Amino acid sequence: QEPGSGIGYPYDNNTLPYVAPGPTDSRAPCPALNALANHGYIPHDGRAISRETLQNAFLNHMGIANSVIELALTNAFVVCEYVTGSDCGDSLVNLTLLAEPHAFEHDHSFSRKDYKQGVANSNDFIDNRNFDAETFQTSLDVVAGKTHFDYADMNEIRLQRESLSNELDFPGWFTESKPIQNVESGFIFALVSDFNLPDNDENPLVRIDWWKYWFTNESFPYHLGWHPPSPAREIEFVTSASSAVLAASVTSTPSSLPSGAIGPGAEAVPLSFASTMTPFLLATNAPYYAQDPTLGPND
Ligand code: HEM
Ligand SMILES: *[C@@H]1O[C@H](CO)[C@@H](O[C@@H]2O[C@H](CO)[C@@H](O)[C@H](O)[C@H]2NC(C)=O)[C@H](O)[C@H]1NC(C)=O
Ligand SMILES: *[C@H]1O[C@H](CO)[C@@H](O)[C@H](O)[C@@H]1O[C@H]1O[C@H](CO)[C@@H](O)[C@H](O)[C@@H]1O
Ligand SMILES: *[C@@H]1O[C@H](CO)[C@@H](O)[C@H](O)[C@H]1NC(C)=O
Ligand SMILES: *[C@@H]1O[C@H](CO)[C@@H](O)[C@H](O)[C@H]1NC(C)=O
Ligand SMILES: *[C@H]1O[C@H](CO)[C@@H](O)[C@H](O)[C@@H]1O
Ligand SMILES: *[C@H]1O[C@H](CO)[C@@H](O)[C@H](O)[C@@H]1O
Ligand SMILES: *[C@H]1O[C@H](CO)[C@@H](O)[C@H](O)[C@@H]1O
Ligand SMILES: *[C@H]1O[C@H](CO)[C@@H](O)[C@H](O)[C@@H]1O
Ligand SMILES: *[C@H]1O[C@H](CO)[C@@H](O)[C@H](O)[C@@H]1O
Ligand SMILES: *[C@H]1O[C@H](CO)[C@@H](O)[C@H](O)[C@@H]1O
Ligand SMILES: *[C@H]1O[C@H](CO)[C@@H](O)[C@H](O)[C@@H]1O
Ligand SMILES: *[C@H]1O[C@H](CO)[C@@H](O)[C@H](O)[C@@H]1O
Ligand SMILES: *[C@H]1O[C@H](CO)[C@@H](O)[C@H](O)[C@@H]1O
Ligand SMILES: *[C@H]1O[C@H](CO)[C@@H](O)[C@H](O)[C@@H]1O
Ligand SMILES: *[C@H]1O[C@H](CO)[C@@H](O)[C@H](O)[C@@H]1O
Ligand SMILES: *[C@H]1O[C@H](CO)[C@@H](O)[C@H](O)[C@@H]1O
Ligand SMILES: [Mn+2]
């Protein structure tokens, strides 16, 4: 928000306003990076981004500690090298390349379509990067009529998304990605679980309105009473939430689940790509921004 507004105080004492991305700006498949870039905590154009820039932005403006993004930074830079064909050093070329499919970006996202979702021909591809309201609604629908949800509910959401994706993607495309998605599950609990409940750290419940605001608007739900977690969330919370989601008992099993969908997931590890492998073409669509309604500087 505008620095003088005090909307982040006393959790964030140095806020910057929301500014919608322009048609030439680079945005990511990540609602967190997009919110940061929309506020200029990382470059508004989404280009040439250092590790320390990302670390400071997450820590000071989202209450996410360095430990949480250590692997994410490693993978971002592996993907940058893979896509561009050369070492990216400590300057991530842009956010858009992070939507390289079957890499860091993965199938069965909560709020994005798959790279080959619903395509009539094997060579087609679509926008697997920008926020997709319909896709997100498929996640929200699992928890319809609720204000909060728990680990078991999250497990049902990711299962619904795996089911839909496996049914709708071009035959042969769908590839399950439990370890990456469920880090991101942990991330959701880390950012938008309800810290105003007495047992948040041990039994966190996501506030659905907070989640919806963050994903739809790619800005921070201050107007709904959200603030950056304090103290900043650490990696242990995230991987614990991740394991807890996948350990949760399934009481409604979707059809067309990939094999082994139900049960624990592997620990996330650094990505690696064979030097002979040419990257898939990136979707070229202009960055998404909220239009219903459009956001002001303090939203
Ligand atoms: C340097 C740090 C980060 C990088 C490079 C990164 C990168 C990515 C990428 C490539 C995806 C696309 C995966 C897919 O859904 O197909 C993604 C998704 C996502 N990211 Fe980030 N991320 C970072 C940090 C964070 C943090 C700290 C949070 C929250 C605390 C977060 C929240 C999410 C969520 C919830 C998704 C899933 C979106 C969906 O499934 O619709 N990210 N991230
Ligand atoms: C983000 O960077 C990527 C990587 O350089 C860009 O994707 C490449 O764009 C060039 C044209 O500038 C093409 O020749 C390549 O084919 C693209 N690579 C792939 C794998 O598709 C991308 O255009 C950049 N996006 C933004 C918005 O800046
Ligand atoms: C991105 O741009 C490519 C080259 O300009 C097109 O070949 C792709 O189909 C893709 O087009 C989509 O996104 C752009 C945004 O730049 C629109 O201009 C297109 O109409 C389309 O939505
Ligand atoms: C914001 O400023 C207040 C007042 O000086 C201070 O007490 C608080 O610790 C600050 N918050 C942060 C995160 O630095
Ligand atoms: C997006 O932000 C606007 C402005 O604060 C708000 O009115 C709207 O409800 C938000 N959208 C969601 C889905 O939370
Ligand atoms: C989540 O999982 C990691 C290992 O994957 C642990 O190091 C952490 O303490 C938490 O249990
Ligand atoms: C790991 O940490 C998470 C979040 O604090 C808990 O929910 C889980 O039960 C385990 O202790
Ligand atoms: C990972 O950690 C979770 C959260 O404590 C457990 O529920 C699970 O069994 C796994 O060990
Ligand atoms: C885990 O436990 C649930 C109830 O919480 C059952 O419905 C399910 O069959 C599984 O055993
Ligand atoms: C069984 O119970 C779980 C617990 O959260 C739900 O997620 C599911 O929809 C079913 O009712
Ligand atoms: C139980 O819930 C799952 C996930 O929402 C559905 O796929 C199923 O149809 C049932 O309603
Ligand atoms: C749906 O079915 C799966 C396996 O068929 C169970 O693991 C789950 O508990 C639910 O009953
Ligand atoms: C289907 O395939 C997977 C292999 O990843 C197994 O986990 C599962 O037991 C089933 O055979
Ligand atoms: C989240 O983290 C847990 C613990 O490392 C994994 O088991 C899960 O697959 C996801 O990566
Ligand atoms: C990571 O691992 C892959 C295996 O595919 C190698 O190709 C790559 O060079 C890196 O060592
Ligand atoms: C990258 O480019 C090579 C050759 O140009 C393709 O064969 C490959 O599948 C990928 O698209
Ligand atoms: C988005 O743009 C519209 C222009 O109609 C405004 O109404 C709104 O306040 C926001 O700036
Ligand atoms: Mn995806």
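The numbering of chain A matches Swiss-Prot: 21-319, in order.
Quick check of the header: X-ray crystallography, 1.7 Å.
Any Cβ shown, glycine's included, is placed from N, Cα and C.
Pulled from Swiss-Prot, these are the features on record:
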- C50 to H: Retains most of the chlorination, peroxidation, epoxidation, and catalase activities (MUTAGEN)
- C50: heme binding site (BINDING)
- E125, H126, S129: Mn(2+) binding site (BINDING)
- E204: active site (ACT_SITE)
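Projection of Swiss-Prot feature records onto the structure.
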| residue | record | CB count, 10 Å |
| --- | --- | --- |
| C50 | mutagenesis position | 22 |
| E125 | Mn(2+) binding site | 25 |
| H126 | Mn(2+) binding site | 22 |
| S129 | Mn(2+) binding site | 25 |
| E204 | active site | 21 |
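In the three-state DSSP scheme, the residue listed as 'active site' is classed as helix. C50 (mutagenesis position) sits 10 Å from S129 (Mn(2+) binding site), taking the Cα positions as reference. Cα to Cα, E125 (Mn(2+) binding site) and the residue listed as 'active site' are separated by 11 Å. In the three-state DSSP classification, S129 (Mn(2+) binding site) falls within coil.
Apart from the site residues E125, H126, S129, the chain places the Cβ of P49, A119, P121, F124, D127, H128, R132, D134, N148, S197, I200, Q201 no farther than 8 Å from the centroid of the site's Cβ atoms, the recorded Mn(2+) location. Proximity of the recorded positions (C50, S129, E204) to ligand 18: a Cβ under 6 Å from the molecule is found for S129.
Rounded to the nearest whole angstrom, the C-alpha distance between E204 (active site) and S129 (Mn(2+) binding site) is 10.
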